[PDB]
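Chemist: Please find one structure pasted underneath; my questions will follow.
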Amino acid sequence: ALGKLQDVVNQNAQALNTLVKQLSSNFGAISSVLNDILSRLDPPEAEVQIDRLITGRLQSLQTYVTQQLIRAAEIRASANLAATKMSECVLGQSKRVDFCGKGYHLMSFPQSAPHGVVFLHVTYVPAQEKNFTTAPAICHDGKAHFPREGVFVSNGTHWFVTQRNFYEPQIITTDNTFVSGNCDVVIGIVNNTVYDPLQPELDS
Amino acid sequence: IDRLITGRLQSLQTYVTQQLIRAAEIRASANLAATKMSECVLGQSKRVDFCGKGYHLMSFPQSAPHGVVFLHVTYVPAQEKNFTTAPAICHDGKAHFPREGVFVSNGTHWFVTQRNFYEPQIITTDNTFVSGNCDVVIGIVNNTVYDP
Amino acid sequence: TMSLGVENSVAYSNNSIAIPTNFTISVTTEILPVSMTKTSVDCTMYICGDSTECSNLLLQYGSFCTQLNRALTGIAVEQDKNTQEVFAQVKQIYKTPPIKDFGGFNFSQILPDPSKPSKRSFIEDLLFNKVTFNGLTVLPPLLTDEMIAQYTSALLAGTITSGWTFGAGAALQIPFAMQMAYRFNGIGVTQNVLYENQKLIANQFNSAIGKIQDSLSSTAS
Amino acid sequence: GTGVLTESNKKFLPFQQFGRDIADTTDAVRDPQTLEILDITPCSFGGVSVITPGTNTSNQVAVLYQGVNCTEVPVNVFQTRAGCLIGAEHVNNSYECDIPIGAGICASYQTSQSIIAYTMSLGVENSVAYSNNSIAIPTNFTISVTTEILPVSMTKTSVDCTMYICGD
Amino acid sequence: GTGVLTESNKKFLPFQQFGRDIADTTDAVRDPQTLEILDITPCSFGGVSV
Ligand SMILES: *[C@@H]1O[C@H](CO)[C@@H](O[C@@H]2O[C@H](CO)[C@@H](O)[C@H](O)[C@H]2NC(C)=O)[C@H](O)[C@H]1NC(C)=O
Ligand SMILES: *[C@@H]1O[C@H](CO)[C@@H](O[C@@H]2O[C@H](CO)[C@@H](O)[C@H](O)[C@H]2NC(C)=O)[C@H](O)[C@H]1NC(C)=O
Ligand SMILES: *[C@@H]1O[C@H](CO)[C@@H](O[C@@H]2O[C@H](CO)[C@@H](O)[C@H](O)[C@H]2NC(C)=O)[C@H](O)[C@H]1NC(C)=O
Ligand SMILES: *[C@@H]1O[C@H](CO)[C@@H](O[C@@H]2O[C@H](CO)[C@@H](O)[C@H](O)[C@H]2NC(C)=O)[C@H](O)[C@H]1NC(C)=O
Ligand SMILES: *[C@@H]1O[C@H](CO)[C@@H](O[C@@H]2O[C@H](CO)[C@@H](O)[C@H](O)[C@H]2NC(C)=O)[C@H](O)[C@H]1NC(C)=O
Ligand SMILES: *[C@@H]1O[C@H](CO)[C@@H](O[C@@H]2O[C@H](CO)[C@@H](O)[C@H](O)[C@H]2NC(C)=O)[C@H](O)[C@H]1NC(C)=O
Ligand SMILES: *[C@@H]1O[C@H](CO)[C@@H](O[C@@H]2O[C@H](CO)[C@@H](O)[C@H](O)[C@H]2NC(C)=O)[C@H](O)[C@H]1NC(C)=O
Ligand SMILES: *[C@@H]1O[C@H](CO)[C@@H](O)[C@H](O)[C@H]1NC(C)=O
Ligand SMILES: *[C@@H]1O[C@H](CO)[C@@H](O)[C@H](O)[C@H]1NC(C)=O
Ligand SMILES: *[C@@H]1O[C@H](CO)[C@@H](O)[C@H](O)[C@H]1NC(C)=O
Ligand SMILES: *[C@@H]1O[C@H](CO)[C@@H](O)[C@H](O)[C@H]1NC(C)=O
Ligand SMILES: *[C@@H]1O[C@H](CO)[C@@H](O)[C@H](O)[C@H]1NC(C)=O
Ligand SMILES: *[C@@H]1O[C@H](CO)[C@@H](O)[C@H](O)[C@H]1NC(C)=O
Ligand SMILES: *[C@@H]1O[C@H](CO)[C@@H](O)[C@H](O)[C@H]1NC(C)=O
Ligand SMILES: *[C@@H]1O[C@H](CO)[C@@H](O)[C@H](O)[C@H]1NC(C)=O
Ligand SMILES: *[C@@H]1O[C@H](CO)[C@@H](O)[C@H](O)[C@H]1NC(C)=O
């Protein structure tokens, strides 16, 4: 799991090793050691090979620095992403999908790690699905009723208005539903009694 | 051969560096496309102009050679009418504010309508909530709030 | 001197609000590059193609070959990872039912086409049609066009038949009409609007899909 | 040059002796003695990779020659678009991808056990029981604590250019 | 080379003279006259900031 961090480390380490190993290359020079060339050749002769050694080592340094800049840009992108998740997943609750883990995001907890961060994303995942018959609206007195917050479902005979993310059926009352238009327009609308809380109170 | 090898190695290094930079750009685009898949396709996005100009309704992915094409289906309001708006309303000396919507007037009558679509409704205590007296709100108007 | 756009003074007054009395269901298109061609370059063959003396001379340059090859291999693995991240966001490959009753909405132009040997949608066919050995080798992608088409078809089927639910966990079936009602509730427009203008919205959506088809077919820019 | 000479259908002009391409490499030639055109194809070459389950698991490995037909190899041979895979037993059954070879082919070490290459499976098919009047609502939930590991910083390395290039 | 020589606990084999590392730089040596092992450490150096 920690590969993302470990990988990074290795990469950097690998580069350094390569860089150091580039000190043991001839690049066309008689030897890979400056001291040996200086001790075995006069300056007029030595400088010819030392030029090749210097050019090779400078080119290796430039390659290392270029790849380090590219990798640092990659790590800066990842660090901006980590700061975004800290701001939005940790310091708040992210409504964005799959930004702070699969499932609905409840919270997140940061945890340091060597040259990196680790977010424990506590998410809410619905588990047990039940089939139901659903209708977009309901007709009581010719007026189509739509649910304020929730959905109309049926266990076969009775109609309930339950929130969408958790099956908690409730009686269909005017508190749960609001009317808009008649029932000659909607498709899939059904008939059902819409209980009125005020009716029994007025009765007594 | 020394010169040839030096030149060709320089060419290869230049190619690989250009490829690394271009691949970083393509990976930024790929992360953006993964985000759009997660948040526009797998869900409905509140972020503005992220999933198309308008109010995002949905998105549909379509593979294309070395890329993804998102069809963003969005809701764009079309025909706008002017109205006179009052921040609140006074019926019994108590200011009334719309729970979810806005007060508009077609010249004589006052309605409370959802903000992004004209569905006027008769103002009632269910459409509005009271807060304080009627000597603070600026622009408040006089009207009657129907009591069911 | 270029103009920045038509001057448009907003008729602002401290008590005047403009409310929209209608809407359009606009289908726009956004194309995003995801991966670049996976290419691997053989250092020795390119620099010293079939030359023992040249290879010996090149051996003195240390670990240039290993680092170049590692860079290209990392780029190729990155392309595979990009495609996997972008498309393989669906755990199970959902498929739309044979009965296409989506509340009047017509997805025949984007759902997979059994007729073609590759299960690729019509607009996907349009997109594919519009878009077009010296030690350099072009490695093939891990996910073929067929597999990416399967992933996109799974995403479309899950979306159509289950709303956003399939992104959170187990995919829950739901009528597309009610799905669109929820989408409308998301943007701050009550759901009764969708139910009362379902036929109009379906016609607008189908016309927008047709316009997308025509735009892709005609203009290749 | 070095290459494979094959009979060609190209319509060389009478005065032309060679045929080049965008690379300017010799793509065709004309036999000086008998005036017949020959297409030149690059001698087959390509990377050689090794599909190996962890040595801790097994020492048996398969060898992939990338992008080479299964005819140019010296000598349990599978010809996929990725290349020629030697040491992998082709299996019609499809499982999840384990060691991605490419072109939709992934190789896994499985049941005596050997390395089997197969068209990788894109997860489990699941037909949603969709209908215009059916909604599935979840009756329960689970609080899942997942992990997301992000690099934030890397080693701060400085290099003494003078000392490195010209140490003392 | 240039560096600081320190008494070492490395167990050089009788025939081995130098001690290299991943850097391929001489980490240890065997004093040719007195058969003892000496660790070689690069002379201290570093950036000078203000
Ligand atoms: C659908 O749900 C309703 C309400 O829970 C069920 O009706 C009740 O059923 C219980 C027994 O399960 C009885 O004790 C109650 O008296 C019933 N109340 C009413 C108002 O009917 C109904 O049986 C359920 N139907 C199905 C098919 O599950
Ligand atoms: C819901 O109830 C209404 C009335 O309560 C039904 O309307 C009836 O429809 C039939 C056939 O179309 C007519 O013959 C009746 O005259 C209608 N009644 C009234 C009062 O107009 C409607 O059909 C019912 N819908 C369902 C699905 O049961
Ligand atoms: C503003 O809206 C109100 C209510 O929608 C309109 O009042 C109606 O006017 C018509 C005129 O033909 C009458 O038949 C109705 O009886 C009135 N309804 C009520 C409840 O009074 C009013 O005309 C509209 N005025 C403008 C300028 O738009
Ligand atoms: C709303 O109604 C109230 C009372 O019905 C108005 O307040 C009156 O204003 C007049 C003139 O300013 C005074 O002479 C009365 O004494 C006030 N009475 C009360 C009870 O406040 C108020 O002006 C009305 N608002 C508008 C915008 O017309
Ligand atoms: C969805 O749209 C397609 C075309 O955009 C419709 O296919 C057409 O169906 C009619 C049926 O009378 C044929 O005459 C046309 O030739 C078809 N066109 C194409 C391009 O195939 C399809 O019928 C639509 N589906 C729904 C449910 O409306
Ligand atoms: C909202 O705008 C749509 C157009 O986007 C209107 O629908 C058109 O209505 C005209 C005549 O009313 C018809 O000729 C067109 O065929 C309709 N187009 C479509 C796509 O259905 C709609 O009537 C408008 N509604 C309101 C209330 O303004
Ligand atoms: C919802 O699911 C949880 C488990 O995720 C259920 O809790 C388990 O219930 C069984 C039987 O009562 C016990 O044996 C387990 O130990 C419980 N698990 C935990 C973690 O406490 C719970 O009963 C389910 N609720 C409903 C209404 O289905
Ligand atoms: C809903 O009914 C269909 C009918 O074929 C069934 O396949 C499906 O499993 C049911 N839903 C659940 C959650 O069991
Ligand atoms: C669902 O579709 C069937 C036919 O496929 C139709 O008979 C029925 O009336 C439809 N019901 C709803 C609510 O859409
Ligand atoms: C609203 O009033 C402004 C004021 O000039 C006018 O320009 C505009 O056309 C009006 N709105 C409509 C829909 O006509
Ligand atoms: C709006 O501006 C006009 C100026 O023409 C002013 O008379 C009026 O009082 C203002 N309304 C409010 C609520 O401030
Ligand atoms: C030379 O080659 C041509 C090509 O066909 C042939 O006709 C001719 O007889 C040859 N002459 C000799 C001397 O080989
Ligand atoms: C080999 O792998 C298995 C699991 O894959 C592990 O349990 C075992 O410890 C490993 N052996 C060694 C020597 O690492
Ligand atoms: C390999 O060569 C044979 C005969 O030359 C040919 O039939 C086959 O199609 C070739 N393989 C590929 C993948 O082209
Ligand atoms: C795999 O199935 C195909 C046809 O479905 C058949 O021709 C082939 O022989 C099978 N391969 C094996 C190894 O059984
Ligand atoms: C040479 O060095 C060895 C190392 O201890 C020593 O034993 C020997 O006496 C030395 N010989 C002379 C001539 O100094």
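Quick note: numbers on chain B are straight from Swiss-Prot, i.e. 993-1140, in order.
Using the three backbone atoms N, Cα and C, a Cβ is placed for every residue, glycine included.
For the natural variant B:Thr1027 to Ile, Swiss-Prot gives this note: In strain: Gamma/P.1. The structure shown keeps the original residue. Listed in Swiss-Prot as a natural variant, B:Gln1071 to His is described as follows: In strain: Kappa/B.1.617.1. Record note (Swiss-Prot), natural variant B:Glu1092 to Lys: In strain: Theta/P.3. The unchanged residue is displayed. Under the heading of natural variants, Swiss-Prot lists B:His1101 to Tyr and annotates it as follows: In strain: Theta/P.3. According to Swiss-Prot, the natural variant B:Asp1118 to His carries the annotation: In strain: Alpha/B.1.1.7.
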Chemist: To the nearest Å, how far is the Cα of B:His1101 (variant position) from the Cα of B:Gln1071 (variant position)?
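Modeler: Between the alpha carbons of B:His1101 (variant position) and B:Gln1071 (variant position) there are 21 Å.
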Chemist: Between B:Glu1092 (variant position) and B:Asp1118 (variant position), how many Å separate their Cα atoms?
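Modeler: Roughly 10 Å, rounded to the nearest whole number.
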Chemist: Can you filter B:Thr1027, B:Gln1071, B:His1101, B:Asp1118 (the variant positions) down to those whose Cβ is less than 8 Å from some Cβ in chain C?
Modeler: B:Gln1071
Chemist: Near B:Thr1027 (variant position), how many other Cβ atoms are within 10 Å of its Cβ?
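Modeler: Its Cβ has 19 other Cβ atoms within 10 Å.
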Chemist: Should B:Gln1071 (variant position) be counted as helix, strand, or coil on the basis of DSSP?
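Modeler: It is coil.
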Chemist: Pick out which of the variant positions B:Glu1092, B:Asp1118 has the most other Cβ atoms within 10 Å of its own Cβ.
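Modeler: Checking each of B:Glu1092, B:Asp1118, the winner is B:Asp1118.
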Chemist: Do me a favour and check the Cα-Cα span between B:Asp1118 (variant position) and B:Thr1027 (variant position); whole Å is fine.
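Modeler: Computed Cα spacing between B:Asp1118 (variant position) and B:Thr1027 (variant position) is 40 Å.
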Chemist: What is the separation, in Å, between the Cα atoms of B:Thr1027 (variant position) and B:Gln1071 (variant position)?
Modeler: 33
Chemist: Give me the long-range Cβ neighbours of B:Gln1071 (variant position): same chain, 6+ apart, Cβ under 8 Å, in sequence order.
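Modeler: The answer is none.
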